[PDB]
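Report on one structure; see the data block that follows.
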Amino acid sequence: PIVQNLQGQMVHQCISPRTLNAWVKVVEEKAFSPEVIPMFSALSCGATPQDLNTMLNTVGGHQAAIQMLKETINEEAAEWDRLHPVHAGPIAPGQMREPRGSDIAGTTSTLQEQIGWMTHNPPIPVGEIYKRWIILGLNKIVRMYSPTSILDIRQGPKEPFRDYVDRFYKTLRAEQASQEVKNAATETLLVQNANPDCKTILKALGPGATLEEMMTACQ
Amino acid sequence: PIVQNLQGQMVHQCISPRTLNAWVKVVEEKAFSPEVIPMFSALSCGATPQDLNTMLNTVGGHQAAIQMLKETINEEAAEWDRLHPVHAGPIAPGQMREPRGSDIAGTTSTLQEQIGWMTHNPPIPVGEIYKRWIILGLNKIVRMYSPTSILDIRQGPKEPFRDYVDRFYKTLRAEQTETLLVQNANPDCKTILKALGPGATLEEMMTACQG
Amino acid sequence: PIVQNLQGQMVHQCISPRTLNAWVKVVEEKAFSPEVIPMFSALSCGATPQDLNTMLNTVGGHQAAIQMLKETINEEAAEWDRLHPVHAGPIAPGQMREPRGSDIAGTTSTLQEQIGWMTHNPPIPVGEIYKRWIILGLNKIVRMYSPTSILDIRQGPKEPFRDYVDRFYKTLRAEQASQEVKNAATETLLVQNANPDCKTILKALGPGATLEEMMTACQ
Amino acid sequence: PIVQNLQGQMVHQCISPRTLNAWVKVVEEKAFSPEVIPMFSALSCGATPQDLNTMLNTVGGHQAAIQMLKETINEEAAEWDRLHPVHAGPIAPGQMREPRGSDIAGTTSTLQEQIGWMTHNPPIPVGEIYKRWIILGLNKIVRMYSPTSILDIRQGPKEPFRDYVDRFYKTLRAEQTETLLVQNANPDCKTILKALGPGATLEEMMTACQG
Amino acid sequence: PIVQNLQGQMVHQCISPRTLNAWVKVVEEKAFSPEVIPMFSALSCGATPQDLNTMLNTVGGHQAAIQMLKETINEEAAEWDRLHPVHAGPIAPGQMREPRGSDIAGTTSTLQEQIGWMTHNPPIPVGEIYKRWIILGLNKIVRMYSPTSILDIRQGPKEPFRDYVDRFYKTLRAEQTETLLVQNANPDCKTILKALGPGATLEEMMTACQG
Amino acid sequence: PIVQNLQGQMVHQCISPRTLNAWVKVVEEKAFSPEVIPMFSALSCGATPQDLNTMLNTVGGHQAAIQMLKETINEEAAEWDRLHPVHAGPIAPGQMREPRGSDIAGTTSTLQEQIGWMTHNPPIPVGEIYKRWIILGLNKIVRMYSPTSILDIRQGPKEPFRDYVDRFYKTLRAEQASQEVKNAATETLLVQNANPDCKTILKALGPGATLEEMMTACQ
Ligand SMILES: [Cl-]
Ligand SMILES: [Cl-]
Ligand SMILES: [Cl-]
Ligand SMILES: [Cl-]
Ligand SMILES: [Cl-]
Ligand SMILES: [Cl-]
Ligand SMILES: [Cl-]
Ligand SMILES: [Cl-]
Ligand SMILES: [Cl-]
Ligand SMILES: [Cl-]
Ligand SMILES: [Cl-]
Ligand SMILES: [Cl-]
Ligand SMILES: [Cl-]
Ligand SMILES: [Cl-]
Ligand SMILES: [Cl-]
Ligand SMILES: [Cl-]
Ligand SMILES: [Cl-]
Ligand SMILES: [Cl-]
Ligand SMILES: [Cl-]
Ligand SMILES: [Cl-]
Ligand SMILES: [Cl-]
């Protein structure tokens, strides 16, 4: 990654064995559960495009997801090229060439070039741009590998309401939807799919009851 | 987090894999036992709002608690907005816009903005403000997930007094006293404690009922 | 904790995950064996009152001991208030308010105030003062939870003298007594409670025999 | 490795026990699966030729692969010598002799010489040149140790399409496409994929054959 | 310990949780086998007397050995006092009082005083002096806890000579030679070693009795 | 070890618990397999003679090898004394006494003296000289403890050629021979000791076939 030294300068640092192992292990243990994505984002904090490719390439197996990831990356890279055409011309001494989509993705750019873009003033955050593409692709993989639909999450006749809300928002989280969609799904299904006894208790709370009040009422 | 380097400047530093793993593991092993909250506070020392959201988002499962957390955060964010109305106007050079509730919560603010507020002179500690909201929400989760009432913690007829006080104050901590303790002791220890008189310390009470 | 940087200044540093885990694990594995106290002291090296409260609060269970700990802290805090009454008046720019007992204990003082006291010239070591109170309370807990009295430590007819001395000073250590009391208990019980065969050998060594000579004689 | 300190100078640093153990363990657990190579590249970040030889030499067993590695290294070293003839002559003050192939490979060069080439202005990155040769040799080992041909990867009659694509591109990675994928799908999924038309993404193909 | 920072000044640093755990674990697993002493010396590198007392005090059990350690420390402390009589008088600015034996042992000296002696010019290495006393006491414990005499280490009639030399010098290290080795070899290897003549190296002796 | 700070000066640093544990564990798990030697060299990077003695002394058991190690060290130390006689005379202020063989081995030299030799300009690398002696002794131990001769490595009638080459060069590596000897042993035994079917295939490849071609041919 690119870290700041004690001279105020942003300096490249080697990816650590702790970071490499942590990412490999979380993929082995959790596959593509929704919480793997924020773990990837945090483990790739300050990462260069080279570091991001390293984390993706160190993953063994799951090559169907990795190949889908590469397709999303190429779609986003092509869009960047459509929006930012490179202007031919010799590069100035203190300047850097404008990055292509494949340069942001680390496939046609060197580490030195990525350091140059990231440590420029103003910086071109090719690592954060690339990470935005990878997470976009990881969101589709999580959504695709989600086994259960939110419509099929219904509270059992003897299931505690706490456990049913756990399954509800776990299934809802694997959708990788916006907060507006999450709130629309909550107002459409959480109360309506509760079991008969708890549903009656929740209807009498009104639409303005908080989840804390809802879980308390069906305790 | 935002840490001081070895020269004296407040500099952003990436959250470490050790910190990420420690928080994930303590939630996996302890869920939301009361001691998880001080662990969260210490692991999030100097954290930015982004770091706090990272720690919350890396938790798998417990999504009912996570959703309650988000509601408490939104309640506190709305209160901050009611108390700190935003003053429209262009931000001066070297200055920063006043943060909204959603800015403190890291949802409408960039990392650079959070670093700017935290490293300002005087600083606006959006990380500590956000952490205060999260811990407030985590306290509600602990109380809700507390299985036992303090009224049902009674010393067994042959239970050592030390073990009963352990269960008493463990239950009491989750439910978030000194005379209720004597009331729920067993008959034999209750008689000994009555003969101690008011003002006995817990050390003196436990000594008297050693058996 | 408060650590020194390379500018000669004492600077606050976040408590590390290694320190947090080490303290939690030693309490889980060793409870309140006597050697837990020096482990607590070392793990809390340079700790602020906030760090000390963090270590105590991260402990799950053992709440009877924790509650006794808080009582000892309050007794020591009240004594500090009796000995150091706070003088009302506005605080100077480069100065700090005098700490109360609850300020040393971290309950009515902020982290910034604790850093200010600890990094002052001369420093007010609220962390070391608080640690002195906690260890005082931990000493009472270890003494209370000690299962065996030193009077009941007697050498078996076929027990090796080495193992009996191990049990003797393990029991004696859980008393948390001064070295004078340890020496008084040694001169009163170690030889007198040895088994018949070894006791006769030790009597013929005289009161001036070292433990090395005593253990050698009954080998 | 050669790392930049916290002042800006490129300084040699000892290879860490964490790095040594990580490389030994990944070879023990994964042998020469394709993902071992990017792990080697990352663990050898900034490595000198001495560090690269250290990592290779700490591997126990797999000596047939290690011996193939040495042959590939010697082939690349000889090519470097053919392309960069050494110019005889005394080296000037503050200058360094041009490295031979065996110097890049760390066998005829001292650590000081490798540090000098890597920290020169302009630098001669003998570590990155050497690493390029090693990875070239590691690629040959992966290809040789690949057990299955892509022609033999066919979807089972009741095998989930997701698992078949996993095996397809795992085999394809070791053998180091989009229409071969459809050809080797089972009859039921093949009919669905034919009806998708050319230009379907892998996401669309996997969605269609979800079953 | 007292370590040099990255600018050149000797600065006190807290003993690390890694060091504390490593010392506790090696005592738990190895007790007082001879190799524990060099482990103690290395783990206590640059240690102050306070750090040395911390490491000794974190040991659970083995209190008979710990009590022998304290007696040896007191014997060495008394000798230091006999050799270095304290000169009464007020300490000058920027100066330090001469340490007593109990000051070197960390029992009557503060951490600041130990840092002052160790960082003085010239330094008084109370940590290294104290460590010398502890290792002297640890050597007595190893000798006392050594179970086997070198006289009872004899090669079995069918025991490999390599394993017998292992036991010989392991016992010899705990008891803290080259002809005793030949004397306690079995008849078959003894005849081979007699025919080697005096002056044979251990390598030559082990080669001759390879069997 | 001796590490460089951020002042350009070579400064002594304490051996780390990670390094101490790693060396002890690799000896426990791998004994004197050939790959233990490069692990020792890397773990002792920048080590002083004191650090090298620490690593050797922390090893429990294997005292026959340790005692052979000490004999090789003494032979190399005596040779150094024969080649570098010490010139008597008072040492200058900014100078250091010339090291003896026992000084390089850390037995008659202090840590400060070893730091002085290693950080001098020009430096006297007593750590690298001592490490050269230890590795020389470790090479003899590995060679002595090797169970199998290269002459007895023959391919089984149904053994894959890949596995036979593994055993060949594992046995050959435990000889600790020069690359010339390794190439001479390869040209003398690898093809000649292959099984009948693979041997005929390899003879038809010619002496100029690479190992990659040889392993491919007998796949
Ligand atoms: Cl690391
Ligand atoms: Cl995986
Ligand atoms: Cl994310
Ligand atoms: Cl790859
Ligand atoms: Cl880490
Ligand atoms: Cl808290
Ligand atoms: Cl998320
Ligand atoms: Cl840590
Ligand atoms: Cl516990
Ligand atoms: Cl203590
Ligand atoms: Cl708490
Ligand atoms: Cl390390
Ligand atoms: Cl690669
Ligand atoms: Cl080697
Ligand atoms: Cl640590
Ligand atoms: Cl030692
Ligand atoms: Cl103690
Ligand atoms: Cl360490
Ligand atoms: Cl061993
Ligand atoms: Cl080597
Ligand atoms: Cl030793």
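Shown for chain F, in order and in Swiss-Prot numbering: 133-351.
Method reported for this entry: X-ray crystallography, 2.3 Å.
Each residue, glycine too, has its Cβ placed from N, Cα and C.
Some features that Swiss-Prot has for this protein:
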type    : residues    : note
MUTAGEN : F:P166 to A : Loss of infectivity
MUTAGEN : F:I169 to S : Loss of infectivity
MUTAGEN : F:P170 to A : Retains infectivity
MUTAGEN : F:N189 to D : Reduces binding to human NUP153. Does not affect binding to CPSF6. Reduces infectivity to non-dividing cells. Retains infectivity to dividing cells
MUTAGEN : F:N206 to D : Loss of binding to CPSF6. Does not affect binding to NUP153. Retains infectivity to non-dividing cells
MUTAGEN : F:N206 to A : Loss of binding to NUP153 and CPSF6
MUTAGEN : F:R305 to A : Does not bind FG repeats of human NUP153. Loss of infectivity
MUTAGEN : F:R305 to K : Retains binding to FG repeats of human NUP153
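Taking the features listed in Swiss-Prot, we show where each one sits on the structure.
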residue : record               : Cβ neighbours (10 Å)
F:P166  : mutagenesis position : 22
F:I169  : mutagenesis position : 19
F:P170  : mutagenesis position : 18
F:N189  : mutagenesis position : 17
F:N206  : mutagenesis position : 16
F:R305  : mutagenesis position : 21
**Message:** List, in residue order, those mutagenesis positions out of F:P170, F:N189, F:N206, F:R305 with a Cβ under 6 Å from any atom belonging to ligand 14.
**Reply:** F:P170
**Fill in**
mutagenesis positions F:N189, F:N206, F:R305 vs F:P170 (mutagenesis position), shortest C-alpha separation belongs to F:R305
**Item:** Short-range mutagenesis positions relative to chain E, from F:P166, F:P170, F:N189, F:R305, with Cβ separation under 8 Å
**Value:** F:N189
**Asked** Which of these mutagenesis positions is closest to F:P166 (mutagenesis position) if you go by CA atoms: F:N189, F:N206, F:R305?
**Response** F:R305
**Prompt:** Out of the mutagenesis positions F:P170, F:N206, F:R305, which are near chain D, with a C-beta less than 8 A away from one of its C-betas?
**Reply:** F:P170, F:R305
**Prompt:** Which mutagenesis positions among F:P166, F:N189, F:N206, F:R305 have CB under 6 Å of ligand 20?
**Reply:** none
**Request:** Compare the C-alpha of F:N206 (mutagenesis position) with the C-alpha of each of the mutagenesis positions F:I169, F:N189, F:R305, and give the closest one.
**Result:** F:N189
**Prompt:** Does DSSP put F:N206 (mutagenesis position) in a helix, in a strand, or in coil?
**Reply:** helix
**Request:** Kindly assign F:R305 (mutagenesis position) to one of the three DSSP-derived states: helix, strand or coil.
**Result:** helix
**Prompt:** Measuring Cα to Cα, how many angstrom lie between F:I169 (mutagenesis position) and F:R305 (mutagenesis position)?
**Reply:** 12
